[PDB]
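Worksheet: the structure to be examined is printed underneath.
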Amino acid sequence: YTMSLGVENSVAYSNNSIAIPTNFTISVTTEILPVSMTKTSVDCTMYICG
Amino acid sequence: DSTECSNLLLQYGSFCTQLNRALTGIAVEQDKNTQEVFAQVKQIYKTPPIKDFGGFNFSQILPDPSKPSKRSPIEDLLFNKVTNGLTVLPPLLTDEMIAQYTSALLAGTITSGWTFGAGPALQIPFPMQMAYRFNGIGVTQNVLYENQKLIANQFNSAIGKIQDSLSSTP
Amino acid sequence: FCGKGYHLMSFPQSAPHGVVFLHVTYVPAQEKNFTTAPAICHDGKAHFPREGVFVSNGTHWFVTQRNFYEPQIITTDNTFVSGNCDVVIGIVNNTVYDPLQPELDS
Ligand SMILES: *[C@@H]1O[C@H](CO)[C@@H](O[C@@H]2O[C@H](CO)[C@@H](O)[C@H](O)[C@H]2NC(C)=O)[C@H](O)[C@H]1NC(C)=O
Ligand SMILES: *[C@@H]1O[C@H](CO)[C@@H](O[C@@H]2O[C@H](CO)[C@@H](O)[C@H](O)[C@H]2NC(C)=O)[C@H](O)[C@H]1NC(C)=O
Ligand SMILES: *[C@@H]1O[C@H](CO)[C@@H](O[C@@H]2O[C@H](CO)[C@@H](O)[C@H](O)[C@H]2NC(C)=O)[C@H](O)[C@H]1NC(C)=O
Ligand SMILES: *[C@@H]1O[C@H](CO)[C@@H](O[C@@H]2O[C@H](CO)[C@@H](O)[C@H](O)[C@H]2NC(C)=O)[C@H](O)[C@H]1NC(C)=O
Ligand SMILES: *[C@@H]1O[C@H](CO)[C@@H](O[C@@H]2O[C@H](CO)[C@@H](O)[C@H](O)[C@H]2NC(C)=O)[C@H](O)[C@H]1NC(C)=O
Ligand SMILES: *[C@@H]1O[C@H](CO)[C@@H](O)[C@H](O)[C@H]1NC(C)=O
């Protein structure tokens, strides 16, 4: 299928109306970031020739 | 198509697998880059049919209904100004869907300010949003409200100058 | 940069060859419509909110903070006066309470 980019949402814009929040949600989200790799060393002479 | 060449090429091992894997990683990385840049909203926002924004004109950046590509005049100008075993993979996001993502971002930032980026889109009049931005940079709301027509005229003139500068500079 | 929503704080957690950030953010919810105006016209003067926004529930005008609904009476302590009512587009007429008025009234 052709993908849907997002759920449709039409904001009710007018020149004299505002939307004010009456409540809140404390949301905890995860962010995973790699920091380091495995430290590898290769003996070039031993690898090529043994 | 040489069988003997491929038989001799098999003696060198998995070089071809490494090169194909690296190219595949680059190819998926480009799609990941496009997702990271443009697909930051999960709601497709749309502008109201009446473009009453207190004097602010966004026709040069909003999508043109007359064009089949549904691009803005600025985006249309940008697209006009950019011109043996190899294959070119198409991008995952086509140009019209990327334009739709930019249109959703424009509609969100015009009708809701920065509220849609942090949660639900909360509607606010655009002059009041501009006044909030003025307060963000340390200028009082009264300055924005008193000089609203001048600010709108300056904004429209600057947007027109941007379109002219893009159309006039190679 | 530090999670989706208005960022409050973050927690680091060690991971094998990596770090996991638990971003604690504030998300607005349960929004409600209100009728808004840029300024309040009182005594031939234009009043603008110091830190909030003018809202109306249909009959009465209040001033509230932008990210949470907490209606308060429009007074001289939370508004400032700049100019008359002839310049601001969309200014509405409403009274502005004075806290000092009952003090000299009594
Ligand atoms: C604020 O008012 C507007 C319009 O008065 C509401 O927008 C309507 O929402 C309903 C519910 O989905 C839709 O069916 C209508 O089509 C919307 N109208 C328009 C013009 O967009 C809006 O939902 C109200 N906001 C709140 C928080 O109640
Ligand atoms: C704001 O939202 C919170 C939850 O996000 C509401 O708390 C809930 O209230 C209902 C009824 O009072 C309880 O049954 C739930 O158990 C509560 N949940 C939690 C997590 O405490 C709170 O009432 C809402 N406040 C307003 C004014 O809408
Ligand atoms: C917003 O700006 C556009 C573009 O500058 C205006 O469209 C122009 O309208 C005049 C008169 O209607 C025409 O002579 C121009 O040729 C139009 N320009 C283009 C590029 O189409 C538009 O009128 C402005 N105002 C609104 C409310 O949209
Ligand atoms: C808007 O809010 C105000 C303040 O909460 C409402 O005024 C109160 O209305 C109740 C119900 O009639 C009265 O008992 C109170 O005495 C009123 N307070 C004041 C200070 O007048 C007002 O009615 C609300 N408007 C709407 C349309 O809901
Ligand atoms: C808000 O109050 C002002 C001041 O009284 C009103 O302006 C008056 O409007 C009437 C009729 O339009 C004129 O005859 C007066 O000369 C105006 N006075 C001034 C000082 O301008 C204004 O119309 C009121 N607005 C609303 C919506 O009630
Ligand atoms: C909103 O637009 C209407 C015209 O549709 C106008 O009468 C009204 O004064 C405007 N309000 C503001 C606050 O600009």
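The residues of chain C that appear here are 1042-1147 by Swiss-Prot count, in order.
Technique stated in the header: electron microscopy, 2.9 Å.
A Cβ is built for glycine as well, from the same backbone N, Cα and C atoms used for every other residue.
In Swiss-Prot, the entry for natural variant C:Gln1071 to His states: In strain: Kappa/B.1.617.1. The structure shown retains the original residue. Per Swiss-Prot, natural variant C:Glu1092 to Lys is noted as: In strain: Theta/P.3. In Swiss-Prot, a natural variant is listed as C:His1101 to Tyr, annotated with the note In strain: Theta/P.3. Quoted from Swiss-Prot for the published natural variant C:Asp1118 to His: In strain: Alpha/B.1.1.7.
Known features from Swiss-Prot, placed on the structure.
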{"residue": "C:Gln1071", "record": "variant position", "contacts (Cβ under 8 Å, 6+ apart)": "none"}
{"residue": "C:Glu1092", "record": "variant position", "contacts (Cβ under 8 Å, 6+ apart)": "C:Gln1106, C:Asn1119"}
{"residue": "C:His1101", "record": "variant position", "contacts (Cβ under 8 Å, 6+ apart)": "none"}
{"residue": "C:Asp1118", "record": "variant position", "contacts (Cβ under 8 Å, 6+ apart)": "C:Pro1140"}
Q) Where does C:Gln1071 (variant position) sit by DSSP, helix, strand or coil? A) strand
Q) Going through the variant positions C:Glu1092, C:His1101, C:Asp1118 in order, which have a C-beta under 8 angstroms from some C-beta of chain A? A) none
Q. Listed variant positions are C:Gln1071, C:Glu1092, C:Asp1118; which sit with C-beta under 6 angstroms of ligand 4?
A. none
